[PDB]
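A short worksheet on the structure shown next.
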Amino acid sequence: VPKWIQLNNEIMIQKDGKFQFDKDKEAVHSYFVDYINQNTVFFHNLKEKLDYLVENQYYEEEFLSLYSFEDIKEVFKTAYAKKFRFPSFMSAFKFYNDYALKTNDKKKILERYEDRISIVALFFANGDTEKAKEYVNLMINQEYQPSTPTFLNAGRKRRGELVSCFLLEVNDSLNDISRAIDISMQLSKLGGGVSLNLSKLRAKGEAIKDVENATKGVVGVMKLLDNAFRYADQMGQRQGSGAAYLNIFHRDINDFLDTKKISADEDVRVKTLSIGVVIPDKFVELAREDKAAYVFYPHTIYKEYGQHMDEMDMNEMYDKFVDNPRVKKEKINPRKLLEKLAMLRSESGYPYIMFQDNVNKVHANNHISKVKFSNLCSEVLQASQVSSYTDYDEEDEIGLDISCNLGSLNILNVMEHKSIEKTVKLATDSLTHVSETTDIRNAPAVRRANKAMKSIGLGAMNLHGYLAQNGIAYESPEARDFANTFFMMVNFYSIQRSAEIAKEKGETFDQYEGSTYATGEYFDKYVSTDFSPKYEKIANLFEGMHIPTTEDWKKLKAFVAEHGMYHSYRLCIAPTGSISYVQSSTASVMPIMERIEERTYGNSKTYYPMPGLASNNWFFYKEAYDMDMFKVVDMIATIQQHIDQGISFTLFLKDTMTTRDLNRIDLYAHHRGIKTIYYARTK
Amino acid sequence: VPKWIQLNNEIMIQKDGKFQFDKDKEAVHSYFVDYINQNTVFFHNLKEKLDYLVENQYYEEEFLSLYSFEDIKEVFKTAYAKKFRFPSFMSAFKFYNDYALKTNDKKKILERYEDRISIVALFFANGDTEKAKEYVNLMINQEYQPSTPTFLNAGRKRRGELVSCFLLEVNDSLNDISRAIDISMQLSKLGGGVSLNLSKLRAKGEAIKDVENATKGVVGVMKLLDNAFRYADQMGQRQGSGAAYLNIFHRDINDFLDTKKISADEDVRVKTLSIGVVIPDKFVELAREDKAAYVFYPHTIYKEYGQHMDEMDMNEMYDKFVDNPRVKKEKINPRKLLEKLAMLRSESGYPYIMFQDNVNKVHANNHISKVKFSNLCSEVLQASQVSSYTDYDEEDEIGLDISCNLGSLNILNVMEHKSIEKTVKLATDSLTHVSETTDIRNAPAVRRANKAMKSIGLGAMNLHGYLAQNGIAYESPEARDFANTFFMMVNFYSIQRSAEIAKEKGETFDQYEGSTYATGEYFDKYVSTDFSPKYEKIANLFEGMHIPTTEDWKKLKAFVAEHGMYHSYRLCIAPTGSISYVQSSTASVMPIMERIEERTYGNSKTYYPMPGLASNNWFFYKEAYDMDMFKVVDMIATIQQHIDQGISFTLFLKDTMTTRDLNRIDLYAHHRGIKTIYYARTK
Amino acid sequence: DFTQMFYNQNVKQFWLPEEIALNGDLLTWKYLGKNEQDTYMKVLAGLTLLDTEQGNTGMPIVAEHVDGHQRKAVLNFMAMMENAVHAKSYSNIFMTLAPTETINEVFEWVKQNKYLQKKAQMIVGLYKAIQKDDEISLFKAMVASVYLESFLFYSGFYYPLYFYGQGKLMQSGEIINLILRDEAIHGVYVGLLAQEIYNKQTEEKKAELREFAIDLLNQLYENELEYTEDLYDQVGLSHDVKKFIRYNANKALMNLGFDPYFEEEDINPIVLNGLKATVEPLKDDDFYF
Amino acid sequence: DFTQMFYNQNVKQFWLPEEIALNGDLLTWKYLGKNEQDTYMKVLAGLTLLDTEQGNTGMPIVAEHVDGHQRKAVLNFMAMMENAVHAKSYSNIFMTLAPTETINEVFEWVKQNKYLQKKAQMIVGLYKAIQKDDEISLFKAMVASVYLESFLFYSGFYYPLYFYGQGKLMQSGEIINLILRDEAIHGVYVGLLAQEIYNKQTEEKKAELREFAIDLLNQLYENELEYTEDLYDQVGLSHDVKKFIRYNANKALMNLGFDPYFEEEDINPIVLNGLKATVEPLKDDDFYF
Ligand SMILES: Cc1cn([C@H]2C[C@H](O)[C@@H](COP(=O)(O)OP(=O)(O)OP(=O)(O)O)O2)c(=O)[nH]c1=O
Ligand SMILES: Nc1nc2c(ncn2[C@H]2C[C@H](O)[C@@H](COP(=O)(O)OP(=O)(O)O)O2)c(=O)[nH]1
Ligand SMILES: Nc1nc2c(ncn2[C@H]2C[C@H](O)[C@@H](COP(=O)(O)OP(=O)(O)O)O2)c(=O)[nH]1
Ligand SMILES: [Mg+2]
Ligand SMILES: [Mg+2]
Ligand SMILES: [Mn+2]
Ligand SMILES: [Mn+2]
Ligand SMILES: [Mn+2]
Ligand SMILES: [Mn+2]
């Protein structure tokens, strides 16, 4: 048993009726002094280390050649000038086991935390020494954390893509289905999660060019995609993860849901394919009034109207579809479908729930397209256009497939540094750089949408950690007040930075002129409502920091009208799974699942108290399962009103909660404006 | 019970110790006058019939527009002047259930046998009235039978392709694997059977861009292809049929064979994918000497030598691969592998066995490529060049993927009419037309190889029927003498027709000048050895029909050298499954399995005596299971020496014989020059 | 003189329901009346109960008391077939044809059905009354087992066979025929063991054992009549099924070495219509010809 | 959470002795020394004798006391494999390698052997001590069963695997490998059933059951060391066999959800080469807030 593992295990040994939280500092100190400093390759000078890394196929010479070695040395000086110390053993362990650069035999350590941060900053700045130093200060202060792909792979020769979330539209054709399988395998090969919209595919028992009842439906494509993701398993390193989305009004919705039942047949069940259900307001209205609903065969609708069923507004088109004799449908019970959804989420956590009209009532790019589905993590909500992949000899009609770049603000560190504006703008610049430098050669729609939309996702994390370390309960109205003010400021400065980038480059995103940013409809609630804190305690948290006012929002609206907006999408709150340990932060804006995290690595068990947990703030670190999910919905809806994309919203349920309770949580989320629901986690 | 199937069941009622074979004539007469004439749509004149069929999307207007209606009327008169009568109930039942045109609701019958034959003939002739009449005479006399795709779809609007056998080479890349899956689904959608070579794919545990043990092997691609063929099943009426081929020296050969074991897990076993094993003479030599053989990792060989393993000569490079330290190899026992092959064929009928050096020592187009795999029916043996499907933005290097049009001579009717030459030439013309009118716009390599190679497959059937109806035992030397003379004559006239077509069109097949036809080496055994029958009984069977001598073969060799050959491949003997009933013929050149064949169609049981079966030739219709497989191998090898492609050779095994007997049959087939072994059928 | 041949026959008959694809019955099932589907579900549920107890209790307990490793191996194999193969196959059929609620309801129905509970009570009671080294209690349980194998299953088997014979539900019917083929050999085998014990007795004791067997048969028979009427009256077949169970009662008696008890009757002809390779190593001389 | 999965894995592993031809082993058997032939015979008889106890008592007694139809079916299947497949396989190996008189003498010797008897009777004692409706006594028997399946067999399996890894006695080695693969899954399955009982206990009762398991393991282990020296010293293998025993003891403990007892050791490379919360309807007013 390692000495640091023993020291970390002494946290649970209760001395004087309290956990020994101070043992984790001893644990991390022992871990470093006994393992990391021993296994860290040291070089006489930074020049020798850099030469070894570039020449041994560890780094990329292209981005490092943009600086004189003096500038790189000063950047590394800035990283090491902070004397950053990992507060807990788990932070250092996670970094040096997941993100630190190791030798080709994975025996020694080439990169410390400062080296990784310096390389990421030098890649972000793209030749600017002052910008690189600013990125170094931002990341070594741990105010901004680039996503796991960006943080892990930036500046590495043998790297995967810096983007890991992709959203593909699948057209109703064998050519398009085969192309979707190919692109899914190509993107999973790069290490990215792939989400596929299956709503355009015609249901089971539909006609294929005069041969009726010949289509296997969305479940055959689901099996194809599941095997494609199983094959493209990231070189046998990490299991290939993909998601499939289907509209709740699709005829195959029940077959779609039956793929996740525990009793599912092996010719129906899918293993590596997550499922998400898209629910328009029409379905919730039908279930509310207990009227019997209809699911429609998409190809009949396409033949009758020339438009896909998911391309049309179900609120206005549902009655026309039902009254159309040439549109094929079967009766369903919407309440029974809702209960089936809740039962499936209780049993397996699936499907994801995307409230279509909650997303699109505040969507800023409805002119480009409505948001029809989400990503594998249920936070990316962007307009997509389906591609028409024709025969081999013909020319394909390339659409827009969603792929956004992820980054997370550390709410605790941004708040303690009083640097919401600077951190938000620098994170926007880094995400923009990642977007520009991303070129995917086997997903033409993804590449086209990356070049045109220039969409980024700037998330946040350590919300519960910041609140509990400041004596604020997560469910308290003061917590929602802080979330309101903080994310209003984040949205303000992200919009300002996007407009500044548009002014600097003289270009906006494609089809910006039709957006609500161009017409000013986006800024209505910001030029009409004041989002300053309503509590003196919360207003004191923002001391020394200018909270944007209504006049500031009017000035921003005028600036955006004059100069445009560079990013179609800017903010999305991803789960931030493994980077939260490195940042000593609670995951995303979700509340903590456990106060102290018990995990086993190898044959030794490890203990991870939540960051900042102590005796004084023990009960402010309320576990998510002990919380009222209605108040968590209230918090996420408070945040969601300032996030243009969605938020990964996990439901934390007790074992005593019934199907009716899960349905009530889902319906209250729909009522409160929640866009997506990620997971149903039961204790 | 239907009257016709009641009459057909009176065959088995033994009267005076004999089967009532004449009941089948009464059975078919009742079948017609009680079902067919009642359910047949009859029009006032042929003009109304043709107008009705063209207008209601049953026929194609383009091919019928090349003839004035007087010519079409003359063709239909020629078809009906024969007054063809089906000799058995099964012939008419199979035709009117599988190939006769029916109304859109599958209610009534639009085409008789004469109508279908006339339409196929007018399609073949392509505007020529006299040629259409010649084709009508050829098919109404049942001397030549177009394959099931051609006979079923010739001249129909809503039709599949006229070719159903496709062979695909898969390169060792994810782009090429995705393209292989796409092309397999596209061709299965067209109704064709697709065979894929998986030898170029690197084995399990190979590196994918310097990360080791990353490749899932050929079994992952096998699962992908199996699900692709399950998806593209054409309503499931005829589910997607695929074949995978692996060289026996591939490292994944044991896992490739384990996909067919009964005890295989659901994560390994493939169900819709047939498997074939390509065995070079090196493997048979290694097993014969009981030496230690080695299977190789294909990617190591490709990296070391720059060529794929299956693109190299194993009999000359096996020792170099073994001695090469940079080539990765695994030790196997070749005799244990042979025993495993025999056990797998006994328990499942798989794999197909291709003797690669038996195919390539007589292959005429080794300059283009060596034959590396066979088709799903294990009789197409043509040169293929792998394609290089690149990224979306890059141009693809299109290779040569095999596909040939099938057609069978009826040996009994051809020999009765003394029309080997005319039947062979007309069948060659029809197959050439089918090749010219085929355009696969989603399989680039299939299209390119169809345009370049112009390969056709002209098979034969009713060999056992003809021999049994002429008092010749299938195993007798006289039967092999007849097969030798008959198929030498067929080869002579097919080569003559190919040379005449090349002379008329002024073009040969691509890379003809490097072929053995151009060098004249192909004709060595024909200008040196006389193939006239050695028995007076057989010599009288060919009386009235000129048998080409050595002088005739020398003249043909000069003609080919001076004019070239239009088809790279001309003759392949396919199984000819369902068209054998319509033609009242035994299936292919293989011996019959049952003298009287009992089948259940729906809830009706009906019996099919072999064509011409009686008491005077009961024992000449010896079942395939009761005869020596060594003599059947001798017969197939006698036929194979005149066939440029392979012969679908089914092994008929008793329950008593062990795996050693199956291995002995396989080794004797390899010794006797058998190119492929199709099935190990056990009774 | 017989165990080895029964061992070989039992192991060569080994099968799993998954070998038979059931989706082919979907349409002929859909087409049956509600009465027909109800009777069919209930019939198979009654069979499931019998096999559950034959596998859990009957065969293992008889195996425990019968001497000889080979006899025990046969009885253990038969026990496995009862609960690991037969009882499970019915769930494969149910899961294909019926929605979960109908499946739940039919299993609730077996628990509360008085005839099915009575027959289980009687048969299992005799199994659990076996006393170690007491051959008479063992004989009584073997008679009960033969009556379960060769008589009691048949009120259930009638209906799948009746459909199979009309070309309906033929995949389910194929499963049932395999089950029936097994039970026929199980009934013969247990019958032979029972006869062994019977043949050891005095004439006076034999007379009592025949009384036991006939009294038990009559008691089971009277209960089976009521069960048959309860299930089959709604499909109009009760009288036909009754003839079938009497036919099979005679076969059970014969398996026990006793004379037939019921007079012969004409059975529905529809129901009558309802009824690896050795590895040898390659030699060197095999490679030359 | 696990019985249907184990059902699947068990039935798909089904095999029969006849599938492997044994006669070709005589071509390597004739080349072994007397000590090698003696050790092999003694090891084989040891495995045979222990496996018979498992088929006649161990599996059927556990199947009897475990509640659940699906568990009883899996357990029945495992008992079948012991009696119908494994026992016939061991007999076949013996009949191939030794004449009748030699087989009878080896079994006489191993039947009297102190170390074989000690472990055989210790295990059987725990099976005989199971009491109706007492889950503690059932757990103790399950521990004994797991120790037999996952630990005690392995001092024996060592030798056939050792030959199998060298290219000697390949046909019987293939058979032994199939048997061993069955015992592995048997041990894992019974282990999960034991953990289910263990997890229903108080903390004090758990500590008491852990002490029982470790104490039993210690007794069996010390006897295994003596058993090992008694058989393997004459062929010079005891040191390596002891490492294999400890490695398999650790697997047995892990099957019972316990920590490994012995430090990790490398194994002989030749032997290695051989080797639903609650559904509630929405009752309206849940759509209004
Ligand atoms: C991407 C991928 C490839 N493979 C296998 C299948 C292909 O035959 C083989 C080649 O993959 P490639 O697509 O050629 O990968 P690569 O070009 O980046 O690697 P290399 O430089 O070695 O050519 O790798 C997998 O098994 N799983 C996977 O996820
Ligand atoms: N010497 C050295 N410095 C390293 C290494 N990895 C990162 N660094 C950082 C530490 C300093 O901030 C910076 C410059 O180190 P140096 O080259 O030793 O500089 P100097 O102090 O000699 O001027 O590089 C490393 O491996 N060696
Ligand atoms: N009348 C008619 N003839 C058909 C039909 N299908 C095929 N035929 C064939 C039969 C004859 O050989 C040929 C000409 O038939 P027709 O048009 O009736 O001409 P005719 O009998 O007046 O010369 O067409 C059909 O449906 N009607
Ligand atoms: Mg289309
Ligand atoms: Mg490549
Ligand atoms: Mn049974
Ligand atoms: Mn039985
Ligand atoms: Mn055993
Ligand atoms: Mn066991």
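Shown for chain A, in order and in Swiss-Prot numbering: 6-688.
For all residues, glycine too, the Cβ spot is worked out from N, Cα and C.
What Swiss-Prot records for A:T153, A:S169, A:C170, A:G198, A:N380, A:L381, A:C382, A:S383, A:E384, A:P580, A:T581, A:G582, A:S583, A:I584 is substrate binding site, and it gives similarity to another entry as the kind of evidence. One mutagenesis experiment named in Swiss-Prot is A:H255 to Y, and its note says In ts-A 73; temperature-sensitive lethal mutation. If you look up Swiss-Prot, you'll see A:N380, A:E384 marked as active site, proton acceptor, on the strength of similarity to another entry. Taken from Swiss-Prot, the feature active site, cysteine radical intermediate applies to A:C382, supported by similarity to another entry.
This view paints the features noted in Swiss-Prot onto the structure.
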residue	record	Cβ contacts under 8 Å, 6 or more apart
A:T153	substrate binding site	A:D103, A:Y104, A:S169, A:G582, A:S583, A:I584
A:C170	substrate binding site	A:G197, A:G198, A:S200, A:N380, A:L381, A:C382, A:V385, A:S408, A:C409, A:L411, A:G462, A:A579
A:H255	mutagenesis position	A:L203, A:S204, A:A208, A:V223, A:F261, A:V300, A:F301, A:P303, A:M314, A:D315
A:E384	substrate binding site	A:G462, A:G464, A:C577, A:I578, A:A579, A:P580, A:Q650, A:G651, A:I652, A:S653, A:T681, A:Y683
A:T581	substrate binding site	A:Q150, A:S152, A:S413, A:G464, A:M466, A:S590, A:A592, A:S593
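When the binding-site residues A:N380, A:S583 are scored by other C-beta atoms within 10 Å, A:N380 scores highest. A:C382 (substrate binding site) has a Cβ environment of 28 other Cβ atoms inside 10 Å.
DSSP assigns A:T153 (substrate binding site) to a helix.
Residues A:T153, A:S169, A:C170, A:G198, A:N380, A:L381, A:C382, A:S383, A:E384, A:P580, A:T581, A:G582, A:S583, A:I584, recorded as contacting substrate, have a largest CA-CA distance of 19 Å.
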